[PDB]
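Peer 1: Can you keep this structure in mind? I'll have questions shortly.
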Number of protein chains: 2
Amino acid sequence: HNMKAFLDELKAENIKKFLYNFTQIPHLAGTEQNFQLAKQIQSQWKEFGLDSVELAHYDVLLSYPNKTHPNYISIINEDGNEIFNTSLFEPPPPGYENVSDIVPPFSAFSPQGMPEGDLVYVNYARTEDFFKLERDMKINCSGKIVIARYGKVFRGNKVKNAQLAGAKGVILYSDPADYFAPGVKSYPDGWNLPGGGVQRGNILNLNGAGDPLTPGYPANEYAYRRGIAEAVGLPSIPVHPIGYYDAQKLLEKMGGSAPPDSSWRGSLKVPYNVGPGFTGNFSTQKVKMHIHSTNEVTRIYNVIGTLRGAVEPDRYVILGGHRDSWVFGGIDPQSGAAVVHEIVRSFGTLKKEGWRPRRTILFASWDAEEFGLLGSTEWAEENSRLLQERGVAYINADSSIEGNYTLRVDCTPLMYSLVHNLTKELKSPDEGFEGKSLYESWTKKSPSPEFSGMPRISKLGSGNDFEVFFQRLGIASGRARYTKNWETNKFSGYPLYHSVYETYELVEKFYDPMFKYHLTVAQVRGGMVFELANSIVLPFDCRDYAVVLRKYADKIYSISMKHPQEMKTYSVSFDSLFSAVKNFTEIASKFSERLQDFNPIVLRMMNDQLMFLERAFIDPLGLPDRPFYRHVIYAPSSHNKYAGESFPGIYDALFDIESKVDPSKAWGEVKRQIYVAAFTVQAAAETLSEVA
Amino acid sequence: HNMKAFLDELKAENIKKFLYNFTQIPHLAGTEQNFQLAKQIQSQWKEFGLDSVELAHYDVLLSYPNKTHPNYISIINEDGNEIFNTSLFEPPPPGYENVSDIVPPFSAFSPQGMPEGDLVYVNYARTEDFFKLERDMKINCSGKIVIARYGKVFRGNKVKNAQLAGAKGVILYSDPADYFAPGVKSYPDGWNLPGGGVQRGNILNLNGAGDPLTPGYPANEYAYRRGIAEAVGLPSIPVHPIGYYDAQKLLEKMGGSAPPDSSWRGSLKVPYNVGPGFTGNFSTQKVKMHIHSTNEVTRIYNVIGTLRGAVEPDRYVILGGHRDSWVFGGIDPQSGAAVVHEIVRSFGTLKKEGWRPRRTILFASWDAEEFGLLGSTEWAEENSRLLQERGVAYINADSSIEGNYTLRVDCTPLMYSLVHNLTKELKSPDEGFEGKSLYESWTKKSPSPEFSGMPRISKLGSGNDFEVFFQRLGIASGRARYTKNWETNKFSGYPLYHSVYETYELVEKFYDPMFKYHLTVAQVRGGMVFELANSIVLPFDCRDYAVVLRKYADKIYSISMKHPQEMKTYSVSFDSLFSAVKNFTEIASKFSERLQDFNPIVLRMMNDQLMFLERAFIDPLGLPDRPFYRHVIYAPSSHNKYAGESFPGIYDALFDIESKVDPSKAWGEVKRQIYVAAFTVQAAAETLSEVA
Ligand SMILES: *[C@@H]1O[C@H](CO)[C@@H](O[C@@H]2O[C@H](CO)[C@@H](O[C@@H]3O[C@H](CO[C@H]4O[C@H](CO)[C@@H](O)[C@H](O)[C@@H]4O)[C@@H](O)[C@H](O[C@H]4O[C@H](CO)[C@@H](O)[C@H](O)[C@@H]4O)[C@@H]3O)[C@H](O)[C@H]2NC(C)=O)[C@H](O)[C@H]1NC(C)=O
Ligand SMILES: *[C@@H]1O[C@H](CO)[C@@H](O[C@@H]2O[C@H](CO)[C@@H](O[C@@H]3O[C@H](CO[C@H]4O[C@H](CO)[C@@H](O)[C@H](O)[C@@H]4O)[C@@H](O)[C@H](O[C@H]4O[C@H](CO)[C@@H](O)[C@H](O)[C@@H]4O)[C@@H]3O)[C@H](O)[C@H]2NC(C)=O)[C@H](O)[C@H]1NC(C)=O
Ligand SMILES: *[C@@H]1O[C@H](CO[C@@H]2O[C@@H](C)[C@@H](O)[C@@H](O)[C@@H]2O)[C@@H](O[C@@H]2O[C@H](CO)[C@@H](O[C@@H]3O[C@H](CO)[C@@H](O)[C@H](O)[C@@H]3O)[C@H](O)[C@H]2NC(C)=O)[C@H](O)[C@H]1NC(C)=O
Ligand SMILES: *[C@@H]1O[C@H](CO[C@@H]2O[C@@H](C)[C@@H](O)[C@@H](O)[C@@H]2O)[C@@H](O[C@@H]2O[C@H](CO)[C@@H](O[C@@H]3O[C@H](CO)[C@@H](O)[C@H](O)[C@@H]3O)[C@H](O)[C@H]2NC(C)=O)[C@H](O)[C@H]1NC(C)=O
Ligand SMILES: *[C@@H]1O[C@H](CO)[C@@H](O[C@@H]2O[C@H](CO)[C@@H](O[C@@H]3O[C@H](CO)[C@@H](O)[C@H](O)[C@@H]3O)[C@H](O)[C@H]2NC(C)=O)[C@H](O)[C@H]1NC(C)=O
Ligand SMILES: *[C@@H]1O[C@H](CO)[C@@H](O[C@@H]2O[C@H](CO)[C@@H](O[C@@H]3O[C@H](CO)[C@@H](O)[C@H](O)[C@@H]3O)[C@H](O)[C@H]2NC(C)=O)[C@H](O)[C@H]1NC(C)=O
Ligand SMILES: *[C@@H]1O[C@H](CO)[C@@H](O[C@@H]2O[C@H](CO)[C@@H](O[C@@H]3O[C@H](CO)[C@@H](O)[C@H](O)[C@@H]3O)[C@H](O)[C@H]2NC(C)=O)[C@H](O)[C@H]1NC(C)=O
Ligand SMILES: *[C@@H]1O[C@H](CO)[C@@H](O[C@@H]2O[C@H](CO)[C@@H](O[C@@H]3O[C@H](CO)[C@@H](O)[C@H](O)[C@@H]3O)[C@H](O)[C@H]2NC(C)=O)[C@H](O)[C@H]1NC(C)=O
Ligand SMILES: *[C@@H]1O[C@H](CO)[C@@H](O[C@@H]2O[C@H](CO)[C@@H](O)[C@H](O)[C@H]2NC(C)=O)[C@H](O)[C@H]1NC(C)=O
Ligand SMILES: *[C@@H]1O[C@H](CO)[C@@H](O[C@@H]2O[C@H](CO)[C@@H](O)[C@H](O)[C@H]2NC(C)=O)[C@H](O)[C@H]1NC(C)=O
Ligand SMILES: *[C@@H]1O[C@H](CO)[C@@H](O)[C@H](O)[C@H]1NC(C)=O
Ligand SMILES: *[C@@H]1O[C@H](CO)[C@@H](O)[C@H](O)[C@H]1NC(C)=O
Ligand SMILES: *[C@@H]1O[C@H](CO)[C@@H](O)[C@H](O)[C@H]1NC(C)=O
Ligand SMILES: *[C@@H]1O[C@H](CO)[C@@H](O)[C@H](O)[C@H]1NC(C)=O
Ligand SMILES: [Ca+2]
Ligand SMILES: [Ca+2]
Ligand SMILES: [Cl-]
Ligand SMILES: [Cl-]
Ligand SMILES: [Zn+2]
Ligand SMILES: [Zn+2]
Ligand SMILES: [Zn+2]
Ligand SMILES: [Zn+2]
């Protein structure tokens, strides 16, 4: 009963069967079908041999279209006649044309409204796109309906940016430039998005809050809810997503200013004029949204399975991923959920033969991830005291695939060594690498930008269920999946993301026919959990944090150094940060020596120092105006929730600082953030010093 | 080498010698004399045998009078002639008339100013005193100088209350009613305050922040400071303290309205008219303050001594008390500091014979307590991650005596059983109780109001160095000292509090000639530290928390039930709180069974559950507008920093609720606080459940 025993028990065929099982009907959060799947998973995890498996339910704000009053967009003429209407549903895929309860495309949490106005095209609606529009092109979005292409950043950031530009509505669409790979066919004949395809998704800006109505506290039976006007993160303008057939109709008539350059042009046979409004002949026509979706407090269900530790039952290693999907969830999340299911089954076989892991393993099937990480966050709010005193590590388990080229790992530096070592012991599933390790294929296909002979591992960003564990609670976290070639990655995900076309057949036919990439991902995620839950000494290397902290300090310093005059005027020094990083490096080196040179108390003392090291980067005061982003080293980018930002407090203080009215106040805040960062790094270092 | 060995080594004669040694010159925070005493203590603790003894220094905002521009108050006539001036200094006591660097009486952190106006007498300047003035008597304090008698509540609350009433200055004075015990002589012939005596003290409203310029972060070398206008807790009107000879001169001419009743009248031969202003003949005379004190960032020094644990070096039991005094500190703090010194010496003797405690003991000599708990708080801010993961308990050690009648203990419920047991094993020092236990004399003289055969133990309030450890960080905390008869206690402290007359001779002559009360307090504080640092199982009884939580829930419910109509209208239920308390009671009972029915891992797991139980009552979001008061069960009263309030969030939401303009919003907030309290109690209970 070792890791090899665990790993060998995992079967590609089982993952395939589970994926099929999980993807036959929609499992939208808050629906009966998803409660039924929750009860199924609970039953099976009990069968598989877990010690206890419970449902943890919460009543959270969700959002749904009105079934008898559909959402749509129009071009409207002078007289008020609707001369063009966008589609009410995606054409259903072959053999699903009679499946009921497919939620039509909508933007979750949009307010209701019927705004009419002139269109402005805002490219990807990124911060720099709005800078270009308002500063360089002098185009004013106030009272306009903005049309933006999906991609590059989380859609909630697009909506926030449009809102602050004064837009009265937002139309999101999938451009073939971003969601149609050259030379591959549209679904069902390949993996591309057809013109009638539409990406669902929420447009919240929760900043880690969880349920919009109950920030800080679980949405239990006696919870006291904020009123809707005080809710966290809701958009104040109507928003709706469309496909590129419909987008072409909205864009083809656009007049006003030309696109500023080619990076604003997608692939449609359209000028990509910015507007505002339409060309001469159509100048009196307007665009009208009709949004009637409702926000509703709705019950959600997490499945929580426990495999009690033999030696340290009060130490938790958590494998969690969500179960709710937009429609069938063929990739997102069921390709991940099937992998978790097989991992539970494998751990359970070992358990039935009398084995127990050293530490407690918790398994989670989260609900309502798609509506803002609501299930994971409410559960973590409920159990925060247990998690922060006992939480060793969190491994996420959403989609196992976003491509089929190579491995993707995003994790805390504390897990780098664990990942390098585990992947050296796993077989590559890649063509041309048969008989070679996963480590070998991965570093060959995804080389580190910094170190020869090492693979790329990214910072954790957000937009998934690790956010509460990592950035709020400071529990060492990681994720892994298969991905496309980093070199050709345009960072907008796979074409059928959150569409009705994301089905079992998509995966079985076009991504992973042999389920070998799924199996590899099961081995990586399960192998990580195994090592974290069983290794005598926690498998974290604090020295890996020391290396990246120096890299991040250099990076933030370099950003500041674009403003040498201001750094002189306001006496802005990074000396304290570099000093703290140097100290961390020295103390981490000494701690590592003791860790090899040392008695269960010294061990556990040692293990507690390892466990609480991620915890030490938490600031209980949070980051400015983002109280649930407490980690001082890593936060989701204020411009793109999906992206991780390092030294986020200093980064945001420096961002666009040349445009601040009061430079004294602005640079004062840069200095304050340097102080907080230097202090936190030093304090974290000191947790690794001898204890007395 | 057991507790008896430790206890027997403690000597009354040593405490006496140390008290004498610590009280010959003033030790004002931020002065050279107090840095010298810090270096002395450091040297002696090294000599006594501690493993390491370091100084931890910080640069914090302090406040001092201007030596060449003295503070004083005048009665000023029509022409602007100053016809009466208050005293510039307290007449120095016999044999100290040539001692230099006695800081004259002042209110630390007063702003500068010379306001002139009419006097209003506001009794003790409590919330209910201002309610009486403004609501019942229709007296408007706006633009008036208020005169208030010291006593009943922390002076900072008086100043806040006066400020919000619109006062333009505050004069604080010691009334003989509150600071002259009938039948005892004035210093030097007894322990009473003479008419020229004046009580120093800060008038901040920090609410746990520590250094006004650096809330959240230690005031280290690279700290970034708030500007003075954004500092925490500074008063916005000038304030000055005077003695009763001077107060009589200010009060004797007061006209306007009569005192509303006898509870407004002190003991001076004066009408206690409320004003505003003076009687007919003197109606054109005014009162003028002249305050020229300056706030200055100044270095302070804590002494931190470590005695490393043999078995759990990463578990800290902290004995801390301050060293800085207003003048000689004969009682406050040196009667406590001498006790700590002797405790260190006794632990050190044992250590030199080869003993070590099971857990690490930390000893602290804090600086700048008198200026707002600044030394303890900055150190805890620096070391917060170590303290919250490793902090077992904090025992405070300020003044060992406020009387000589019986024991006073204020502590967390987790220490009740420890205290009852320890005091049963100690000898009573009381006359008439020779050969009896301290427990016996204490419960006879200070009976519990609730339980026959038990002594009174109060809730922790604040106004001392345990505040950061208990209410911010959630470390189990306690204090103990000798006190006066509870039955005759008027709750304003001893007459010579913070006066020049608080000397070695005061204690040696009038409080504790034989130093037997000091020795008893050394045995209580040291005995507590010993048990906490050495007992195999931490000496906390979680069931004692269950009992008080029910008491507090009944109390808060009863307050709400004065508003039955509103509880009906707004559906205000305490059911969830009572449910959580019931659950806590049940789980605590089961945990206690396992604690006796159980392996060092199960033990330590068990010990961690005990250690983290106080920690579980912390809410990282803090209480409303008081982010550093995080404990949900106990906070300092919003009306009196010295007093502990239970369920403070709900208490403040209910306070004066009948006067709120918007009852819907007000009762909504009561419900929100009930939710937070019920959740926190349940979450704390669940930390005592089986871990997996
Ligand atoms: C990285 O780790 C190193 C430790 O190796 C830390 O070094 C400390 O750095 C600060 C400087 O920022 C030093 O602070 C200075 O302390 C002097 C007194 O120190 C005595 O006491 C301590 C223990 O209390 C002993 O360790 C020490 O050896 C001495 O016995 C003060 O006199 C200094 O203040 C004077 O100079 C400054 C600067 O010019 C003026 O602003 C002041 O007004 C004053 O005149 C100063 O405060 C500290 O001594 C160093 N410690 C050690 C052990 O060397 C780094 O701080 C750490 N980096 C971070 C970011 O934490
Ligand atoms: C003190 O400790 C007790 C445990 O002994 C807690 O009791 C829980 O109390 C809540 C009620 O507030 C119960 O919640 C209810 O759960 C039902 C489903 O429960 C099932 O699943 C759980 C595990 O997930 C099992 O433990 C349980 O036995 C069941 O199998 C829901 O159906 C209920 O909702 C319905 O009724 C309410 C109220 O009328 C409506 O508002 C809803 O719309 C809905 O129709 C309800 O949510 C919970 O089951 C109890 N747990 C147990 C183990 O008994 C107390 O909560 C605790 N006190 C505090 C303050 O925490
Ligand atoms: C675009 O859609 C609008 C609105 O139509 C409604 O919503 C759609 C998304 C679908 O769900 C439709 O089934 C649904 O009707 C169309 O305009 C609408 O046309 C209808 C029928 O022509 C109008 O109905 C009325 O009927 C009676 C007479 O029988 C009279 O009271 C009225 O005079 C009117 O004729 C309806 O008013 C009108 N609604 C709006 C808001 O304009 C529109 O035709 C369509 N455009 C296309 C297909 O190009
Ligand atoms: C109350 O105190 C005031 C102020 O006196 C000053 O502050 C005190 C607390 C002590 O530190 C004093 O030593 C200090 O002077 C007294 O009023 C002041 O009186 C003096 C002397 O009479 C005035 O000095 C001036 O001197 C020259 C002439 O030699 C001329 O320029 C002026 O015409 C004036 O006479 C001083 O102006 C005056 N100050 C104020 C603010 O009023 C006051 O007498 C005293 N009251 C008592 C003892 O009842
Ligand atoms: C996905 O897999 C699950 C688990 O295999 C399937 O659910 C299972 O379905 C079977 C057959 O429908 C159920 O067995 C039946 O039980 C009832 C008594 O409760 C009895 O009347 C029948 O004779 C039959 O034995 C079984 O309860 C159920 N198991 C669980 C744990 O839910 C499910 O059908 C699969 N879904 C798809 C879409 O393929
Ligand atoms: C990933 O694998 C590497 C390579 O096995 C691990 O590093 C190795 O860890 C071992 C065990 O602690 C080290 O052995 C030690 O060697 C020193 C002498 O150099 C000796 O004093 C100790 O008694 C012990 O035997 C070994 O040096 C070390 N190798 C390297 C190259 O660092 C690493 O720990 C693994 N990472 C994780 C997270 O498990
Ligand atoms: C309070 O007690 C302390 C500790 O006993 C006293 O401080 C100590 O004073 C002695 C005598 O003044 C010092 O010894 C001297 O040392 C110097 C060399 O440094 C030498 O020239 C002298 O011959 C003498 O031996 C001693 O250093 C000092 N100890 C410490 C730890 O500070 C202090 O005097 C007492 N204070 C009062 C007010 O009674
Ligand atoms: C304060 O002192 C009291 C009285 O000594 C302590 O309570 C006592 O603690 C002992 C040791 O855990 C208990 O003994 C146990 O008895 C049960 C059977 O009743 C047995 O199963 C266990 O093996 C064990 O021998 C004893 O019952 C208990 N007495 C009472 C009256 O509760 C208390 O723990 C002390 N408090 C602290 C904080 O140390
Ligand atoms: C979904 O849409 C329909 C409208 O097509 C809503 O039903 C109407 O609601 C209004 C306002 O409450 C009533 O005055 C009408 O009597 C209803 N009209 C019809 C034709 O039924 C319905 O409320 C919406 N559903 C939700 C959940 O908001
Ligand atoms: C203490 O008080 C004296 C005044 O009696 C202050 O000294 C004066 O300061 C002002 C304003 O800065 C100067 O214009 C004068 O030249 C000074 N006058 C005298 C008579 O010396 C002194 O600054 C105060 N000290 C502090 C620390 O504030
Ligand atoms: C944009 O338009 C609105 C409303 O017409 C106006 O109030 C606002 O100031 C404009 N902004 C700029 C930068 O021109
Ligand atoms: C899956 O792998 C093949 C290589 O055999 C590749 O050509 C194909 O495009 C991949 N599928 C996806 C969806 O990327
Ligand atoms: C008290 O006096 C001030 C200034 O004279 C006035 O503005 C204020 O409204 C008064 N308050 C009451 C309650 O009379
Ligand atoms: C100290 O004890 C005696 C009893 O012997 C008492 O009369 C005296 O008032 C006490 N001193 C103080 C300061 O309370
Ligand atoms: Ca919540
Ligand atoms: Ca501070
Ligand atoms: Cl993932
Ligand atoms: Cl005390
Ligand atoms: Zn998704
Ligand atoms: Zn997902
Ligand atoms: Zn004091
Ligand atoms: Zn004190």
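Swiss-Prot numbering applies to chain B: residues 56-653, 657-750, in that order.
Looking at the header, which is where the method is noted, we find X-ray crystallography, 1.6 Å.
Cβ coordinates come from backbone N, Cα and C, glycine included.
Copied straight from Swiss-Prot:
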| type | residues | note |
| --- | --- | --- |
| MUTAGEN | B:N140 to A | Loss of glycosylation. Severely reduced enzyme activity |
| BINDING | B:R210, B:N257, B:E424, B:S517, B:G518, B:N519, B:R534, B:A535, B:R536, B:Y552, B:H553, B:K699, B:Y700 | substrate binding site |
| MUTAGEN | B:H377 to A, G or Q | Complete loss of activity |
| BINDING | B:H377, B:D387, B:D453 | Zn(2+) 1 binding site |
| MUTAGEN | B:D387 to N | No effect on enzyme activity |
| MUTAGEN | B:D387 to E or L | Complete loss of activity |
| MUTAGEN | B:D453 to Q | Reduces enzyme activity |
| MUTAGEN | B:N638 to A | Loss of glycosylation. Abolishes enzyme activity |
| ACT_SITE | B:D666 | active site, charge relay system |
| ACT_SITE | B:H689 | active site, charge relay system |
Peer 1: Of the recorded positions B:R534, B:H553, B:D666, B:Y700, which one has its Cα closest to the Cα of B:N140 (mutagenesis position)?
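Peer 2: Checking each of B:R534, B:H553, B:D666, B:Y700 against B:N140 (mutagenesis position), the shortest Cα distance is to B:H553.
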Peer 1: Across the 3-residue unmodelled segment, how far is the Cα of B:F653 from the Cα of B:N657, in Å?
Peer 2: 8
Peer 1: When you measure from the Cβ of B:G518 (substrate binding site), how many other Cβ atoms are you left with inside 10 Å?
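Peer 2: Neighbour count, Cβ to Cβ under the 10 Å cut-off: 19.
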Peer 1: Can you filter B:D387, B:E424, B:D666 (the recorded positions) down to those whose Cβ is less than 8 Å from some Cβ in chain A?
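Peer 2: Listed recorded positions passing the 8 Å Cβ cut to A: B:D666.
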Peer 1: Looking only at C-alpha atoms, tell me how far B:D387 (mutagenesis position) is from B:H553 (substrate binding site), rounded to the nearest Å.
Peer 2: 7
Peer 1: Give the sequence-ordered set of same-chain residues, not counting B:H377, B:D387, B:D453, with Cβ within 8 Å of the centre of the Cβ atoms defining the Zn(2+) 1 site.
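Peer 2: Apart from the listed residues, the neighbours are B:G376, B:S380, B:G384, B:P388, B:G391, B:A392, B:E424, B:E425, B:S454, B:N519, B:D520.
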Peer 1: I'd like the Cβ neighbour count for B:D453 (mutagenesis position), meaning other Cβ atoms within 10 Å of its Cβ, all protein chains included.
Peer 2: 25
Peer 1: What three-state class does DSSP give B:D666 (active site, charge relay system)?
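Peer 2: B:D666 (active site, charge relay system) sits in a helix per DSSP.
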Peer 1: Any same-chain residues 6+ apart from B:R210 (substrate binding site) with CB under 8 Å of its CB? Would you list them in sequence order, or say none?
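Peer 2: The list for B:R210 (substrate binding site) reads B:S162, B:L227, B:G256, B:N257, B:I258, given in order along the sequence.
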Peer 1: Does anything in the same chain, at least 6 positions from B:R536 (substrate binding site), have a Cβ under 8 Å from its Cβ, and if so what?
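Peer 2: When sequence neighbours closer than 6 are ignored, B:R536 (substrate binding site) has B:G391, B:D453, B:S454, B:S455, B:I456, B:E457, B:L462, B:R463, B:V576 within Cβ distance under 8 Å.
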Peer 1: Find the shortest Cα-Cα separation between B:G518 (substrate binding site) and the recorded positions B:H377, B:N638, B:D666, B:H689, and name the residue that gives it.
Peer 2: B:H377
Peer 1: Neighbour count first, Cβ atoms within 10 Å, every protein chain included; then name which of B:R534, B:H689 tops the list of recorded positions.
Peer 2: B:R534
Peer 1: Where B:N638 (mutagenesis position) and B:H377 (mutagenesis position) are concerned, what is their Cα separation in Å, rounded?
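Peer 2: Checking the Cα atoms of B:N638 (mutagenesis position) and B:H377 (mutagenesis position) gives a distance of 40 Å.
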Peer 1: For B:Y700 (substrate binding site), list the number of other Cβ atoms lying within 10 Å of its Cβ atom.
Peer 2: 18
